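S.K.: This is the structure I want to talk about, given as C-alpha cells.
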Amino acid sequence: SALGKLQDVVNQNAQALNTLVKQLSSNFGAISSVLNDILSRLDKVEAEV
Amino acid sequence: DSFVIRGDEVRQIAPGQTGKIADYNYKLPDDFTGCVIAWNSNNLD
C-alpha cells in the first residue's frame, strides 16, 4: 500500500487495454460482432450497411 | 442498354443483386449511377 502509485499506473493501462479488447465483442446494432458472420450470412448491400 | 426479360426477372436489374440474370447474363456495378426504365409489352412482344 506504500507503493500504490506505481501499481495503479500499471492497473489503469491494463484496464484500458482490456476495455479496448472487450469492445471488439460489442454488436453496435449489427447482427453479430463476428465480422465473417455478417459477410458469410447477408447479401453485399446489407453486409456493407 | 436495351433488352427484354420475363416479368419475374425485373428485380434482378439493380445494383448488388443475386440471381441467374445478375450472375450469368447482365449485372450493374456496386456504384451504378443511372436509372432503370421498364414496362410490360404483352400487346407487342
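Per Swiss-Prot, chain B residues shown: 398-442, in order.
Determined via electron microscopy, 3.5 Å.
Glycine is treated like the rest: Cβ placed from N, Cα and C.
Swiss-Prot feature annotations, pasted as is:
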type	residues	note
VARIANT	B:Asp405 to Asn	In strain: Omicron/BA.2, Omicron/BA.2.12.1, Omicron/BA.2.75, Omicron/BA.4, Omicron/BA.5, Omicron/BQ.1.1, Omicron/XBB.1.5, Omicron/EG.5.1; complete loss of interaction with host integrins
VARIANT	B:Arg408 to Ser	In strain: Omicron/BA.2, Omicron/BA.2.12.1, Omicron/BA.2.75, Omicron/BA.4, Omicron/BA.5, Omicron/BQ.1.1, Omicron/XBB.1.5, Omicron/EG.5.1
VARIANT	B:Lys417 to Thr	In strain: Gamma/P.1
VARIANT	B:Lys417 to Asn	In strain: Beta/B.1.351, Omicron/BA.1, Omicron/BA.2, Omicron/BA.2.12.1, Omicron/BA.2.75, Omicron/BA.4, Omicron/BA.5, Omicron/BQ.1.1, Omicron/XBB.1.5, Omicron/EG.5.1; May enhance affinity to human ACE2 receptor
VARIANT	B:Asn440 to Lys	In strain: Omicron/BA.1, Omicron/BA.2, Omicron/BA.2.12.1, Omicron/BA.2.75, Omicron/BA.4, Omicron/BA.5, Omicron/BQ.1.1, Omicron/XBB.1.5, Omicron/EG.5.1
S.K.: Secondary structure at B:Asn440 (variant position) (DSSP, helix/strand/coil)?
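M.R.: Assignment for B:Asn440 (variant position) reads coil.
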S.K.: Using the alpha carbons only, what distance in Å do you get between B:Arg408 (variant position) and B:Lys417 (variant position) once rounded?
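M.R.: Roughly 12 Å, rounded to the nearest whole number.
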S.K.: Check B:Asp405 (variant position) against DSSP and tell me helix, strand or coil, would you?
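M.R.: B:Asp405 (variant position) sits in a helix per DSSP.
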S.K.: Between B:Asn440 (variant position) and B:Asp405 (variant position), what is the CA-CA distance rounded to a whole number of Å?
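M.R.: Between the alpha carbons of B:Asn440 (variant position) and B:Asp405 (variant position) there are 17 Å.
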S.K.: Residues with Cβ closer than 8 Å to the Cβ of B:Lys417 (variant position), same chain and 6+ apart in sequence?
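M.R.: Spatial neighbours, sequence-distant, of B:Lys417 (variant position): B:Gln409.
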S.K.: 10 Å Cβ neighbour count around B:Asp405 (variant position)?
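M.R.: The Cβ of B:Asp405 (variant position) has 8 Cβ neighbours within 10 Å.
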S.K.: Looking only at Cβ atoms, how many others are within 10 Å of the one on B:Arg408 (variant position)?
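M.R.: Around the Cβ of B:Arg408 (variant position), 11 other Cβ atoms lie within 10 Å.
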